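Colleague: Okay, here's the structure, questions in a sec.
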Amino acid sequence: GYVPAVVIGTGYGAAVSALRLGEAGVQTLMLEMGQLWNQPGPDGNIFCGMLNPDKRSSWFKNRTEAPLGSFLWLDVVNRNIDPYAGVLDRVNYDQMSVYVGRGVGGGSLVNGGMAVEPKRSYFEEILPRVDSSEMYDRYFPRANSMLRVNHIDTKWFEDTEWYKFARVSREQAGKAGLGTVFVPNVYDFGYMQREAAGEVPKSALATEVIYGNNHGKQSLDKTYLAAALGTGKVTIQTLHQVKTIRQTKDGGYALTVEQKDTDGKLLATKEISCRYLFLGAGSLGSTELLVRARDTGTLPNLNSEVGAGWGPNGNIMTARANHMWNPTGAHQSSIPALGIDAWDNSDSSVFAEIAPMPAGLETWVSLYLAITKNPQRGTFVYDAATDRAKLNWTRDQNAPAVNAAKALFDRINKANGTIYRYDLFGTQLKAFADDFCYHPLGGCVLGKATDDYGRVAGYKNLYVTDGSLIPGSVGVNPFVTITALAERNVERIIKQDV
Ligand SMILES: Cc1cc2nc3c(=O)[nH]c(=O)nc-3n(C[C@H](O)[C@H](O)[C@H](O)COP(=O)(O)OP(=O)(O)OC[C@H]3O[C@@H](n4cnc5c(N)ncnc54)[C@H](O)[C@@H]3O)c2cc1C
């Protein structure tokens, strides 16, 4: 049937859009391909942890996989599984694996919660057509407030065993003249302090994050989406995957949608139409829908920028072997609290997450997710044979990201007399993981595939709201930027179009 507004997906862009539509009185249907994560599993918990993965961990895989960096210790717990509508997907392109969340809340279910604003100078470089004053004065503050961003108690951080890993890297970075910053988070740090005191059920302190947090993490289902549902104008249909979009004869949109069960079986195919269509299917999902629509002729007016300008936010993972006298601890909070800030907007820029190691025993390893400034971009093209958008990206294109990461961590190693680990990512001498990302950005870039508010070029009442808008990089963990842009965009769209 017909609904005035449809929002595809339930991640950051989608959730912002749905809340503001509902508040404006617009009846809105969100279509999410994954599950609503609210039914207890076989252990009485919603989500599995990283030391007890099961089919809930993985979107339609036949074996669980260790969190990147932890294979040497966590492979022992990983198991064959039945393919299931689990929470974390690995999308494997030819030379890049992109991790994404699947469920009501999207990547907010599985992410590390780091809620970071980009440097304004870098924001102005990447998005010069956008008014940066409105972003920093209005929309970033709005996003942080709605997301329930909070800050760690710095005295507790200094004292607690659970952040020894972060203090070690801080000290090591300092010897090399590099500073660290505390990173705000949507995980409730007061709750985390109570976990450490044995006062509340553990989640961050029980090796949970990447397959969901059973407690503590304020994912979108608790924040924007709960508020959207509260308007009485928003519905969410789960296990509904949008396959196609077309323009209708009177200028609306019609979607073909597959309803599945949690085992992946097809239950129904539906056509849903609307006046206003908002894409929040993520960098991969929104881009794929639009590339397919363009190249199969169902949205033939889409421009050639649809599909272009993809990047992995410069993501590179690496690890250092600490001296014996600098153990990182058996007990490591699963939520990062510190980053190394070596981002000066030059091509040597690095902002590096100090990431925890979920082994549950002492490994002496420090793990880092580096975010770099690498101008290389990939492109999604349509493959009519498989009916899929394929990402054209080669591993060579991450050479500049590897080089920036390596320059920074070589500096830290030289200052401390330490070496890399080379054995964390498989059976190859490899210190830098250069073919994954957690932060896919672009494919439907703001101002190129769309106007400066995410209105898709060639069409009226058709909007993109999500990470596909961002031009490949933001220099920090991206969800705060996605949220803030979405707030800006939907405010304008509702005012001027709806
Ligand atoms: C392991 C990991 C760690 C991360 N850590 C951090 C962090 O600490 N801080 C940070 O800032 N960022 C982090 N990120 C990145 C962050 O989660 C993403 O940038 C953000 O979730 C992207 O938001 P989005 O709205 O673009 O899309 P998503 O959050 O990816 O949501 C897209 C939604 O659309 C659904 N969907 C897709 N296609 C369809 C379709 N055709 N039909 C119906 N539904 C569809 C998906 O199932 C999903 O629920 C992390 C991500 C991962 C995977």
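Going by Swiss-Prot, the residues shown for chain A are 46-543, listed in order.
Heads up, header says this was done by X-ray crystallography, 1.2 Å.
Just so it is clear, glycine is given a Cβ too, placed from its N, Cα and C backbone atoms.
Just lifted these from Swiss-Prot, have a look:
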- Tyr57, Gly58, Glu77, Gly152, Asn156, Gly157, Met159, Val287, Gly512, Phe524: FAD binding site (BINDING)
- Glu398 to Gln: Mutant does not catalyze isomerization (>10000-fold reduced), and oxidation activity is 30-fold lower than wild type (MUTAGEN)
- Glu398: active site, proton acceptor (ACT_SITE)
- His484 to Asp or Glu: Mutants do not catalyze oxidation (>100000-fold reduced), but do catalyze isomerization, 10000 times slower than wild type (MUTAGEN)
- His484 to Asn: Mutant activity is 4400-fold lower than wild type for oxidation, and is 30-fold lower than wild type for isomerization (MUTAGEN)
- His484 to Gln: Mutant activity is 120-fold lower than wild type for oxidation, and the same as wild type for isomerization (MUTAGEN)
- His484 to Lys: Mutant is inactive in both oxidation (>100000-fold reduced) and isomerization assays (>10000-fold reduced) (MUTAGEN)
- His484: active site, proton acceptor (ACT_SITE)
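Structural setting of the listed features?
Modeller: According to DSSP, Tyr57 (FAD binding site) is assigned to a helical segment. Around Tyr57 (FAD binding site), the same-chain residues at least 6 positions away in sequence with a Cβ under 8 Å from its Cβ are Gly151, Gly152, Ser153, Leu265, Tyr269, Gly325, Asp511, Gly512, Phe524, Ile527, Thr528, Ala531.
In sequence order, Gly157, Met159, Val228, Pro381, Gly384, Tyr413, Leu414, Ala415, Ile416, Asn522 are the residues of the chain that are 6 or more apart from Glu398 (mutagenesis position) and have a CB within less than 8 Å of its CB.
In sequence order, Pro357, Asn358, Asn360, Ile416, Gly512, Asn522, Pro523 are the residues near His484 (mutagenesis position), counting only same-chain partners six or more apart with C-beta under 8 A. In the three-state DSSP classification, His484 (mutagenesis position) falls within coil.
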Colleague: Under a criterion of Cβ-Cβ distance under 8 Å and sequence separation of at least 6, what residues of the same chain contact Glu77 (FAD binding site)?
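Modeller: When sequence neighbours closer than 6 are ignored, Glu77 (FAD binding site) has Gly54, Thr55, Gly148, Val149, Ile281, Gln282, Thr283, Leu284, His285 within Cβ distance under 8 Å.
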Colleague: Considering each pair of residues in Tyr57, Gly58, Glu77, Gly152, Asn156, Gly157, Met159, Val287, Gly512, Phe524, all listed as binding FAD, report the largest CA to CA distance in Å, no decimals.
Modeller: 29
Colleague: Going by DSSP, is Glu398 (mutagenesis position) sitting in a helix, a strand, or coil?
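Modeller: It is in a strand.
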Colleague: By a simple count, how many Cβ atoms lie within 10 Å of the Cβ of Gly512 (FAD binding site), its own Cβ left out?
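Modeller: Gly512 (FAD binding site): 34 neighbouring Cβ atoms within 10 Å.
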Colleague: Under a three-state reduction of DSSP output, how is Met159 (FAD binding site) classified: helix, strand, or coil?
Modeller: strand
